[PDB]
Amino acid sequence: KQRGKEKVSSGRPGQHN
Amino acid sequence: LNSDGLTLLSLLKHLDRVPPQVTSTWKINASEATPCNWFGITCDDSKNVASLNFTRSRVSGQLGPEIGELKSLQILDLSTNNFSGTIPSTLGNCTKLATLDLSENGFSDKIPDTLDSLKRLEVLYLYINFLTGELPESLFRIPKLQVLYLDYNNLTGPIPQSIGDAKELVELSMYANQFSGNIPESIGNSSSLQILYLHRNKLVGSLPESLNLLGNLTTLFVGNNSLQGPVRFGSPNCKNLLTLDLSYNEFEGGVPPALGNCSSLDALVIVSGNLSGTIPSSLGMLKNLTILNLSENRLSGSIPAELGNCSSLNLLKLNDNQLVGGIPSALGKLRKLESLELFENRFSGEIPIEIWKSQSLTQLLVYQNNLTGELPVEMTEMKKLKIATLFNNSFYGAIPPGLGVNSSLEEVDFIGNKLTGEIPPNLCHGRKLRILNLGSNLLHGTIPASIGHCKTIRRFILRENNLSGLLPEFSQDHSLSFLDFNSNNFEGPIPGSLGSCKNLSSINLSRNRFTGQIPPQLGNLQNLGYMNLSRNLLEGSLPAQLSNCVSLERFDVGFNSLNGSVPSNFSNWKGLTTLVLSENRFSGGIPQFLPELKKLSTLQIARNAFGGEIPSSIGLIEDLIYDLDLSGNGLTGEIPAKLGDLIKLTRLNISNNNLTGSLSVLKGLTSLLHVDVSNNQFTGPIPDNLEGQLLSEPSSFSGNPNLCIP
Ligand SMILES: *[C@@H]1O[C@H](CO)[C@@H](O[C@@H]2O[C@H](CO)[C@@H](O)[C@H](O)[C@H]2NC(C)=O)[C@H](O)[C@H]1NC(C)=O
Ligand SMILES: *[C@@H]1O[C@H](CO)[C@@H](O)[C@H](O)[C@H]1NC(C)=O
Ligand SMILES: *[C@@H]1O[C@H](CO)[C@@H](O)[C@H](O)[C@H]1NC(C)=O
Ligand SMILES: *[C@@H]1O[C@H](CO)[C@@H](O)[C@H](O)[C@H]1NC(C)=O
Ligand SMILES: *[C@@H]1O[C@H](CO)[C@@H](O)[C@H](O)[C@H]1NC(C)=O
């Protein structure tokens, strides 16, 4: 086997005004 | 002995480009019986081609079908090249192939259905190609197949039912393809599977229950598919499962409580899975879970206190749900907890003091909830706090004056609460503040000089408080980007140093008490797209220097005492959408240069001293739509004919002038919804097309005795 681990979903970063 | 070498030469004829070593060592020399010292080659004990390894060379061409002549081929590594063309079904003839790596090429068309003949084949890498068509069932009948990576292709159709035949398959990667259909129940019969990447495909239907038969499972990604049905997953198997991502599907049901069984789970991520119902208590059983992301679902109920039992929890992302109740005090207990994201929910009550006491929390993102209570002095004691967005809640009391001392605040957004008291002088003590948002509170007092010192502030929003006093001076090398102070009591002159902030985009000083003159230094701001000075005590004239702000979309100075003639140099704000001069002392006649701004969709110059007449130049303004307000200028003359050119113009207020004329020209405004002509000397009848609104808003014609009826 070979490569790097696939990353999990982040979702949406928190926002500000 | 020469046979393999001759085979290598025919294959060579299919190649567009090869490394120089291939050009020099692949050739027939009457003194050489074998290819064994040739550039990409390694031979057998018996001196037959064992390995052909071209990797990370720049090789363009096709893989010719003669490759099947090498019956001793063990390794074929073509990975990371310019190969194109079809993958030959004759590869199914290399009876000794162990490793087959075609990845990172331009290979196209169908995957051969002959790979079934390869009884020794262990690893197969087809990933990152242009491959297309269905997956051959025979592909999962390759007896010894251990790892299979198909990701990043155009592959389509169903995951073959024969997948249940592959008893050696350990890692299977299908992501970023066109795969569609239901995941076959037979997937549970592929008993060794550890790593299963099904994400970013077109799959539909339910996650099959047989996924619970795979007890060696570590990593399962089904995200970005179109899946529905309940998530039936978790069981005494899944004790090996580290990672679960189901995000972006449309499930019917909630988080399965059976996930309590999977004791090793590091990350549980289902974001936007249409999950409803409650967050299960059983999640507290997971001691290794470092990530729980349930955000963007329909989740209801409270947060179980049991989650305070997830000792390794790093990220808890619950945002964009229907969650209600109080945030469990148990969560302050987690000493690894870095980011608590609760925003966009129904949470109420106070944030428990345990959470305020956390030395692990960097980011507390609670905005858009019903939260309340006072901000405790303990908040000033959270050393790792970086981002705090509490905006749109019921928080009350003063902001603790020490906030910012145990330093490193980056973002403070408290907008839209009941906060009282003054603005804390220390928010920038650590010199990291990018965002200071205190708008929409009950705050009062002046702006501390220290906050003026903070050059890292990008966004400064104080709008809608009881704040008053003078503004700070701002510096060169200030990062200010967005400034909104509207609706306060600010007084004094607009600081000229404001023009020194080269990255200033937007300025809203409106509805304040600012006096004095508009500083010419503001001509330095070439990234300014928006400027609102309206409703102040401003006086004097518009500096022509403002012609230097080439980025202006919106310019509103209305409701001040400004006087003078509108600078013609303003013909260069070529991006202006909106011009508002209304309620000032402006004179020197209505500006002629307005047509030069092709983008002008709103012109409201009402209630000034302009005098003179309505210029014919006003008639060529390409984009005039939302309003044209010339009212109240002591304008004399008749309506110039060019004005009839405005066929996009929706609203016209010409009222309260000395205009003596026909009213005839108005037949030409084809988009007019609203018009106001009043207290004018217009002679003659009313045009036809003003009826429907003439019916409803008769008042708009008054002050004109000589208007007649049809
Ligand atoms: C589904 O697709 C979305 C959108 O591309 C992915 O969202 C990203 O995930 C990465 C790594 O976690 C984040 O750092 C990026 O910010 C996101 N990219 C975009 C463009 O939004 C999501 O990860 C995908 N989920 C799965 C399992 O495939
Ligand atoms: C091909 O050669 C490269 C570089 O020597 C090597 O790292 C790689 O493992 C080889 N491929 C196989 C399958 O042995
Ligand atoms: C484990 O799985 C079983 C069977 O699916 C389920 O009934 C049970 O509630 C689960 N146990 C826990 C603690 O999650
Ligand atoms: C949030 O707060 C702001 C400022 O008070 C308010 O004007 C806005 O309408 C609020 N938004 C919601 C969704 O309540
Ligand atoms: C300037 O501010 C007022 C409110 O203070 C607002 O009504 C107006 O729309 C703003 N002007 C522009 C052009 O955005």
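Here Swiss-Prot sets the residue numbers for chain A, with the shown residues being 76-92 in order.
Per deposition record, X-ray crystallography, 2.6 Å.
Placement of Cβ uses the backbone N, Cα and C atoms for every residue, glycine included.
Experimental mutagenesis is annotated in Swiss-Prot for A:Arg78 to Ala, with the remark: No effect. Listed in sequence order, the same-chain residues six or more apart from A:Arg78 (mutagenesis position) with CB atoms under 8 A from its CB number zero; the list is none. Secondary structure at A:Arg78 (mutagenesis position), taken from DSSP and collapsed to helix, strand or coil, is coil.
Quoted from Swiss-Prot, the note attached to the mutagenesis of A:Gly79 to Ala states: No effect. Taking a C-beta cut-off of under 8 angstroms and a sequence separation of 6 or more, A:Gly79 (mutagenesis position) has no same-chain neighbours.
Listed in Swiss-Prot is the mutagenesis experiment A:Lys80 to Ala, annotated as follows: No effect. Neighbour list (A:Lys80 (mutagenesis position), Cβ cut-off 8 Å, at least 6 residues apart, same chain): empty.
Within 10 Å of the C-beta atom of A:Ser84 (mutagenesis position) sit 22 other C-beta atoms, taking all shown protein chains into account. One mutagenesis experiment catalogued in Swiss-Prot, A:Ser84 to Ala, is accompanied by this note: Loss of binding to PEPR1 and of subsequent signaling.
Where Swiss-Prot documents A:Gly86 to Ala or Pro as a mutagenesis experiment, the accompanying text is: Loss of binding to PEPR1 and of subsequent signaling. Annotation note: A:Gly86 (mutagenesis position) sits in a coil segment as assigned by DSSP.
Proximity to ligand 1 at the level of Cβ atoms, with a cut-off under 6 angstroms, picks out A:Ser84 from the mutagenesis positions A:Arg78, A:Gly79, A:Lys80, A:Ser84. Around the Cβ of A:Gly86 (mutagenesis position), the number of neighbouring Cβ atoms within 10 Å comes to 21.
Under 8 angstroms separates the C-beta of A:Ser84, A:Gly86 from a C-beta of chain B, among the mutagenesis positions A:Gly79, A:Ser84, A:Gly86.
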